[PDB]
Amino acid sequence: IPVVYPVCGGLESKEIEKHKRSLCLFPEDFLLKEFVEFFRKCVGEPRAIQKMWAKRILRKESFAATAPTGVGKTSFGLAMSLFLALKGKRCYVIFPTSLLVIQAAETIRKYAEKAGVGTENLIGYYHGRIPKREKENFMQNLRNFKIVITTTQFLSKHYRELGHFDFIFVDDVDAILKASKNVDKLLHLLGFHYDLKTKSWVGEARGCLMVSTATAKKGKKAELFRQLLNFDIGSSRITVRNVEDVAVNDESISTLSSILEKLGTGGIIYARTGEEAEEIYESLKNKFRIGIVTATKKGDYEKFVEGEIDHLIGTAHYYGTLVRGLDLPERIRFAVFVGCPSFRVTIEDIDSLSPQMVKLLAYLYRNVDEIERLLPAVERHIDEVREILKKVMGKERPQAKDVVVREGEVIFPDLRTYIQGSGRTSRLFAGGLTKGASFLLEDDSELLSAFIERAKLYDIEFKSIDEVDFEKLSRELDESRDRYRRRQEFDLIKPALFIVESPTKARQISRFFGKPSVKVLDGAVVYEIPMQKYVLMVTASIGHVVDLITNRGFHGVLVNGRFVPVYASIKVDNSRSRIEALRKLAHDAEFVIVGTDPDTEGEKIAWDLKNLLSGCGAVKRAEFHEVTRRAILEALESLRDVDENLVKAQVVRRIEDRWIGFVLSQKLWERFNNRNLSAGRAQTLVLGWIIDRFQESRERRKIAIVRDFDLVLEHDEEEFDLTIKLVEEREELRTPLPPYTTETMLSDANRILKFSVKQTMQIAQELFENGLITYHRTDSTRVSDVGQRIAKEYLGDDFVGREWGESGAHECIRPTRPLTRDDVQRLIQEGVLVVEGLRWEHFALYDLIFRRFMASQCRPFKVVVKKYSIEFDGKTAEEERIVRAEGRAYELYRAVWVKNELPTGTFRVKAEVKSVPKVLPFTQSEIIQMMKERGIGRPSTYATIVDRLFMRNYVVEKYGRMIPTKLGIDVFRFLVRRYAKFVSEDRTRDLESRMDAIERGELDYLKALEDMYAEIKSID
Ligand SMILES: Nc1ncnc2c1ncn2[C@@H]1O[C@H](COP(=O)(O)OP(=O)(O)NP(=O)(O)O)[C@@H](O)[C@@H]1O
Ligand SMILES: [Mg+2]
C-alpha cells in the first residue's frame, strides 16, 4: 500500500521505466521532530549524527555510540533523558567520576530552565559526597525519579532496588566492563533475569541501552550485549590520520633534533630505550624546556599539560602508563622518533620463542625446499625449522625490501608502534582531523629505508625529507588545533549508509578505519565506524535486492507499445526484508552511498536502491575498481549518480535471458518431456562448436615419434633417415603480453593451473574482495597511471611504459600492490594484510596475475628462433622452433614455448609411431578464446555459459578436454534444426554488441527491445 513519492512505479513490485502521504516515513518521525525542536531550546541545532541516535532510541534500539569527538554525545544523552522523562518514561545515566555526575545534574536543570518544569519529582542524583539528609532523601524517593544520574560505582553496589529504566545511558563503557557483574546488573535493570535452572536467561527488553565505544580490553563478557541487544561494542581508536611524516638519516642531538625543536613546542620525543632516553635529557636541557617520564617519576606530565614544560622525552612503553595512554589533542602538536621503532631477533636467538613467530622467519627466504614446511601440519614442528635456520642465513641474503639482513641478524621495522606513536599527533573531531607531524630520525641507513618501505604497506605512510615548509607547518598545527578547540561549532562529519554487495567487502571496508561497532537489524548486519569523510555504516545487500518477476506482463515485461520492467523481492529468508531493513538505515542516515561492483549489475543495484529508498536521503554512487582504503577514499571524493546507461544495458541483457531463455528452454521440455533442460542461445552456439571439434577428432591417426629429438612428423614409418637442413636463425626481441583480462585470465587459469572457469571466477572474486587485485570482470587491458607506478616500484630499470589499450573506462585485472605471491603470504602470516578465507589456490592464482602484469610492464625480451627444414621419404617439411629465450619478462611470464634444439644430421632414426586424432577436442581454455575471437559472450558471462553446459549434462570432460554427450547433442541438433535462426552465430554476435552499444549510450534500449519482443513472439 504505497502512494506518493504496494507496487511503486516511476514496494510489492517495483514497476519501473528509467529516465498523499510520504514514502520514507517512520512512526517515531513525529516523535522525533518534537525532540529536535526541544533540543533546539536546550542546546541548539541537533547534529546529523545526534538526530540519527534519537531515532535509534525513539525506536528502543540498543547500540554502541561510536563517533568523532566534539559531537554532542553527552549532551544528547542528558537531553534525550530529560525528553523521555517529560514523557514519563524514566532514564538512567551512568558516569565514571563524581564530578561528571554533578556536572550532569546541573546540565539538566539548565535545560529545564527553558520552558521545562524542573520539579523535584523529576531528577535525582547520587555520589560519594552528599551528607546524612540528602543521601536519605535520595534512597527513600529513588523510583519516583524520572531521571537518575549516578557514578558507575553505585551500580555494582546497588543494582537491585533501582527500579528499571526505559533508557539507560553509559558515558564511559570501560567504567563498566571492568567488573563482569556490572553487565548482568545492567541487563537486569532492563528486564533480563538470569535463570540458574536453564543456566541461560530469557527476558523481554524493558528498555534500551546506549554506550560509548571501549578503549581498554574487550572481554568475552561484552559478548553478552550481542546475544541480548544485538550489538558489539568495538574500539574508539579509529585508525585515520593527517600527519606530516618526515624522514631524516641523521639523529644528531645537535644540528637536527634541536633544529626541529624550532617547530614551536609541545613535541613528544620517543627514544629506543629508557637508557637512551635519559641520555638525551642532559644532551638537551639548556635549549628548550624539557621533561622526562617513567616508572621512576612523572610530574613532568602535569608540567607539560600545564605549560611549564614545552616537550617530552620517553618511551613507547612508558608514555602509555600515563592517563589515557597520554592523550592531549590540544597540547601535543608533533612527535619526533629518535631511532626507528624496531623489533629484533638474533641468529643465536632462534631456539626458544613462539612457534607462530618461527613461521614468519620461515618465509623471508624459500630459495631451497623450505616451502616444504610452508604447507604444514603447521607443527611439522618449528624445531626442524629453527635448526634449518641456524645452518643457513649468514651467507644467504634475502630479497625482501621491508627488513634488513646485514650478516646474521634480522631487523624488523615496527610500524604498529609508529602509527600509534604519531597518532597522538592527529585526532578526529567534529571539525575534521587535526594536522599532525612525525619526525623519524635514524642513523642506520639500511634500516631507515626498510621502515620507509614497510610504511608503504600501511598506505598513507609516505615520508618527506625536511623539504618541509616549517613556517607553514607550525601554523597549520597551531591553526588546526585551534579548530578542535572550536569543535563545538562543526558538523562536517555526518552518517552515510555505505552499501556494498557481500559481507566480506563489508568487513574489509569497515575495518579499513578501525574496529567498527556492530548492530544486527531485523534483516541485516551493519558495521559502523567514523572517519574523516563520514560516519560510515557499511552494510551488505547480499547481492541483488530484486530481480525480474515471472508472472506480471510478458515474462516479466508489461508490453503493448510499452516495455516496462517489473521487479520483485527475491527467493529461508526473503530479500524483501533486507529492503525493509535498508530503508530504515537509509531513513536514519538521510544519505546513501552504494559501492557495489563497478559493472552494470553493480549499477543495477544502486539503481534499484536509488528507487526503493526514495524520500529517505540522497543516494550517490561510489565507484572504485579495487577494494582498498586508498581507492575507497578516492571514491569518497568523486561520487556520481547512478549511470542510467549501464542500468539499461543491465536491463535489456536481463530481459533477453528471460525471454529467449525461457521460451527456448520450454521448447526443450515440450519435446521428449524432461524438464531440468536448458537453452541459452550463447550456449547452444558454443555447444555447437564443442561438437564441430569432436567429430573432427576421430581421424588422421598418422604421426611418428623420434626418440632423441623432440620431433613429431606426420609420417607412418618406424625407422628411417631424416635430414635436418638449418636454414634461418634470427634473434628477435619484443614486447610481452598485455595485462590479464577476464578472458585471458580464465584461459591461463585453465592451461597452467587446472582450474575450471567457474572456479577461477570464484577465486578471482574473493581475490578482488580482499583488496589484492583490481576488479575481475573486465574486457579492457588498460593500465591506470597508478598501476604503472606499481610495476615501476617492483621492476625498476626493467620497467617500461605501455598503457595497453586506450578505450572504454575499464581497466585490466592486476595486483593492487607490488607484492609477489610470497610477500603476500608472508604479510598475511605477519598480520600486515588481513584477509578472509584464502587457500593455496588463491595465491596459486594471485601468482599468475602478478606475473602477467609485471611482465606487461617489463622490458622487451630476447628470444632465439631456429628454423629447420626436414626432408624424408620424398616429403620435406619445414618448421621453426624456439631454442632459447632470456630476460626478465620471461623469468616472470613464460609466454613462449622453448622446445628442444636439435643439431643437424642425416642419421638413423627410431620412431615409436602412433594413431593420433586429426585434432584434439577443445579445452575450457581454447573454447574460451573462441568465444572472444568469434564474438560471443562477455566477461560477466564467459564462465557461466561454459559452466551451464556441464551442469545440464550437455558436456563432460575427459583427459581434461571437453566432450559432448548424446543428451546434449540431441539437444543441440534440436534447436539447430528448427530454430537455427534464433541461435545463429551472427544473430548472437550482433545482438551481443547491441548491448555493449546500449551500454555505451549509442543504441536505444526501447528500439532495442522491439526487435527483441518481435523476434520472440515470432514463435511465442
Ligand atoms: N548539536 C549541538 N549544537 C550546538 N552545540 C552543541 C550541540 N551538541 C552539543 N553541544 C555543546 O557542546 C558542549 C559539549 O557537549 P557534551 O555533552 O559535553 O559533548 P561531548 O562532545 O560528548 N564532549 P567531548 O567529546 O568530551 O568534547 C556543550 O557546551 C554543548 O552541549
Ligand atoms: Mg565524556
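Residues 2-6, 11-15, 17-25, 31-582, 606-1054, in that order, are what chain A shows, numbered as in Swiss-Prot.
Method of determination (from the header): X-ray crystallography, 3.2 Å.
Note that Cβ sites are derived from N, Cα and C of the backbone, with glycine treated the same way.
The active site, O-(5'-phospho-DNA)-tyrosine intermediate annotation in Swiss-Prot covers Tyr809 and rests on sequence analysis. The Cβ of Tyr809 (mutagenesis position) lies under 8 Å from the Cβ of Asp631, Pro632, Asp633, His659, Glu660, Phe802, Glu845, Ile847, each of which sits 6+ residues away along the same chain.
Look at Swiss-Prot and you will find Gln61, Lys84, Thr85, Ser86 tagged as ATP binding site. In three-state terms derived from DSSP, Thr85 (ATP binding site) belongs to a helical segment.
Swiss-Prot lists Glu512, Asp631 with the feature Mg(2+) binding site, giving sequence analysis as the kind of evidence. Cβ neighbour count for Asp631 (Mg(2+) binding site) (all protein chains, 10 Å cutoff from its Cβ): 24.
Per Swiss-Prot, domain 'Helicase ATP-binding' is recorded for 65-245.
Quoting Swiss-Prot on the mutagenesis of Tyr809 to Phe: Loss of topoisomerase activity.
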Sequence-ordered recorded positions from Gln61, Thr85, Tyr809 with Cβ under 6 Å of an atom of ligand 2: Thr85
Unmodelled stretch of 4 residues - C-alpha distance in Å from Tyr6 to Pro11: 13
Close-lying binding-site residues around ligand 1 among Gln61, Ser86, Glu512, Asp631, where CB distance stays under 6 Å: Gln61, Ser86
Å between C-alpha atoms of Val606 and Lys582, the residues bounding 23 unmodelled positions: 8
Additional residues around ATP, ordered along the sequence, whose Cβ is within 8 Å of the centroid of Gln61, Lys84, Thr85, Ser86: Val82, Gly83, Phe87, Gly88, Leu89, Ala90
By Cα-Cα distance, the member of binding-site residues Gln61, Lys84, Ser86 nearest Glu512 (Mg(2+) binding site): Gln61
Chain break of 5 residues - Cα distance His25 to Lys31 (Å, rounded to integer): 23
Position of peak Cβ density within 10 Å, selected from the binding-site residues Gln61, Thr85, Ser86: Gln61
Cβ neighbour count within 10 Å of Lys84 (ATP binding site): 21
Among the ATP-binding set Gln61, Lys84, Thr85, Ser86, as the record gives it, the longest Cα-Cα distance in Å: 10
